[PDB]
Amino acid sequence: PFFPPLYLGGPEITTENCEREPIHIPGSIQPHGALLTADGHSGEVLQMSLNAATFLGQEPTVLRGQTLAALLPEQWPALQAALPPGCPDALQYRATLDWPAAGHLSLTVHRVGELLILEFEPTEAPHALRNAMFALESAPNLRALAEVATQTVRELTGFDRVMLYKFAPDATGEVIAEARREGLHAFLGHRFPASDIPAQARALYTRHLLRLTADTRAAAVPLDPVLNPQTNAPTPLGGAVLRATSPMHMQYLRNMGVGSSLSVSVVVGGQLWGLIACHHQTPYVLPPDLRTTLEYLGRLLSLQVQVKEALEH
Amino acid sequence: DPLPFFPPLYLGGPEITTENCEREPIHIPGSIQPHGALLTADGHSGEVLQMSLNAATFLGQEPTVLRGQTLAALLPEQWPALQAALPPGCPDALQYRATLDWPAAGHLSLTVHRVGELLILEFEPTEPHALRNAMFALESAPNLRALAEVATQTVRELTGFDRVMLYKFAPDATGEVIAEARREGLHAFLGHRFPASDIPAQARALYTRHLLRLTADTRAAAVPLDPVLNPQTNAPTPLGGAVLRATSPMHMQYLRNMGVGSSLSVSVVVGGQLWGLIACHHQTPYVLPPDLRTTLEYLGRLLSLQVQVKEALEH
Ligand SMILES: *C/C=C1/C(=C/c2[nH]c(/C=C3[NH+]=C(/C=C4\NC(=O)C(C=C)=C4C)C(C)=C\3CCC(=O)O)c(CCC(=O)O)c2C)NC(=O)[C@H]1C
Ligand SMILES: *C/C=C1/C(=C/c2[nH]c(/C=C3[NH+]=C(/C=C4\NC(=O)C(C=C)=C4C)C(C)=C\3CCC(=O)O)c(CCC(=O)O)c2C)NC(=O)[C@H]1C
């Protein structure tokens, strides 16, 4: 099972109880964006991130009463249709708001039971994706496919180090390709134990396919209230990209000298086959539209991995 | 009975009838559709060899000036990028795309691929979260039918086509419409089946390799390449990879009988075989710009993956 989270007086995590940390319910978010939760029917804002005032430019209490209908007039009917009751928590709807306080915000929404989870992040506003897609497809074998994928992602993102990390049958890991800035250690061909990505994280990653930590030294921002009013229980934030990262993981990134990190799932036959893995030596918020490109690439790689593995077997 | 290609018409090949269908050489028509222009160039020197007859009017230069310059001089910013992206020996399926600002012609989309020692250059005029939203909706579709319906409706919304269908292949190459989204007033084709000679065998071979093809005007006359044969080989120029390549006169007559002015389609390739087609009809001529066509290419790949996934959930 899982331990209770800290804020419900659960035990603090060690290297003895890795598999029992409730990574999906930390009740907080990374501070480069803002999150609201809201009732599926009324559009009533139930929780907000204590930083919401910044991004939204709204007097704190104003929000926690108001309705999405009021708050987002053009958007609220779209949400209603895009995310019908009973849909999966994996389904997401996005829009760009030209919002008074902040030039442009990206809005990402999904639904968990009766709750809508809304994420706001700064945003903005060519052929590299089309060119990459054809390059992946003409790679003659799995090895070359791995090389093209990591190089392509590095070129699109500027990440110092981009790896393709593959999963063995006992969840043991291997770096099979890597493109990196001059003057980093080379991790190509190294293997890592099966606890370095624990059992509960490998399930979330079969389902939600992108996650990132934009700054491995930044403090999480609590949800207020922390518990969902509807349930008097923790909000599942597993589908949220601004979800706060486990403190056990941020400690590991700093021991490596990493300031920013991102990864995309490669899912084949309903199982987690590998990850496109990205390091950055300093903090780095990749904007939503560039993340989308890596989400597409994740699907394309999932297709090509199967194609390529079939022409060996 | 499978039979090897006839020589094309311009090399004295016989004209094509319901009797000799499977033997037309569709990949070497020696002409293109008139809404874009095409050049061929030597893959090492960049010497310009062939051009479509309409090239002067897209590129704003006399044919003889064009032919007198290398791509290094014509495309100084793109020539080195081309050479890196399309190395000798690469497959004919690999494409490189760029946008050019051309003086006379506005923004042109440039699409390049390599066939042996020949570079093929296609030029066409070019012009929010709909794709991302569609990707997630496709993945959340509960079964094959719902996937097919979401896919057809999405493509129709993105493109404005009169009719968008998911065409599915049977083992005998007979086909069937398993879903469609159509303009009000059109007669449904949902659930109709059609014989195996409605897409002959040399065309199914080609659609496993090149994944998107189109006819913007089913009454427009093709534009010849000049000269018609590749001067490197004194042989036909393979335009299998070229989306601007002219369409077989056989197939353009069928569309006119159907009252279609414009057609487009994307392959769904599963396990190395042609699983089906995302097919779009329009009653009048209709050019879909290159960047919108890219969205359909991406959806073709997504749908190939999701079809595998939905079918595996089915035994
Ligand atoms: C006792 C618990 C420990 C633990 C927990 C933990 N780890 C993750 C996630 C990841 N761990 C990864 C491991 C590696 N990263 C690398 O760069 C390399 C090799 C060069 C390895 C072997 C990776 C890649 C992830 C993915 C996450 C990401 O994209 O940033 C979590 C999950 C956190 C979450 O927010 O869901 C947890 C709880 N890691 C340990 O090493 C032990 C001590
Ligand atoms: C003896 C020659 C014939 C012939 C030739 C032919 N057909 C194609 C390609 C296609 N034919 C299609 C047939 C259909 N169109 C529809 O709308 C429906 C049903 C709703 C069917 C069954 C289709 C879909 C294609 C693919 C391309 C497209 O969608 O437009 C070719 C290939 C052309 C080329 O690659 O240049 C050829 C030569 N078809 C016949 O029926 C006989 C008379």
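First residue shown is number 1, and so on along the chain.
The backbone N, Cα and C atoms fix where each Cβ goes, and this holds for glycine too.
Under the DSSP three-state reduction, A:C18 (tetrapyrrole binding site) is assigned to helix. According to Swiss-Prot, the feature tetrapyrrole binding site maps to A:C18.
Residues or ranges marked as domain 'PAS' by Swiss-Prot: A:20-88.
If you look up Swiss-Prot, you'll see A:141-305 marked as domain 'GAF'.
Listed in Swiss-Prot as a mutagenesis experiment, A:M248 to A (Swiss-Prot position 259) is described as follows: Binds PCB (in vitro), but difference spectrum is altered. Within 10 Å of the Cβ of A:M248 (mutagenesis position) there are 15 other Cβ atoms, across all protein chains.
Here the residue is the original one, but Swiss-Prot notes a mutagenesis experiment at this spot, A:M248 to C (Swiss-Prot position 259): Binds PCB (in vitro), but difference spectrum is altered.
In sequence order, A:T213 are the residues near A:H249 (mutagenesis position), counting only same-chain partners six or more apart with C-beta under 8 A. Among the mutagenesis entries in Swiss-Prot is A:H249 to A (Swiss-Prot position 260), noted as: 100-fold reduction of chromophore-binding activity.
Applying an 8 A CB threshold to same-chain residues 6+ apart, the list for A:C278 (mutagenesis position) reads A:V153, A:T157, A:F159, A:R161, A:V162, A:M163, A:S261, A:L262, A:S263. Swiss-Prot lists A:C278 to A (Swiss-Prot position 289) among its mutagenesis entries, and the accompanying note reads: Binds PCB (in vitro), but has aberrant spectral properties.
Using a 10 Å radius centred on the Cβ of A:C18 (tetrapyrrole binding site) and all shown protein chains, the other Cβ atoms total 17. Note that 5 residues are not built between A:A125 and A:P126; their Cα atoms stand 13 Å apart.
When the alpha carbons of A:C18 (tetrapyrrole binding site) and A:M248 (mutagenesis position) are compared, the span between them is 9 angstrom.
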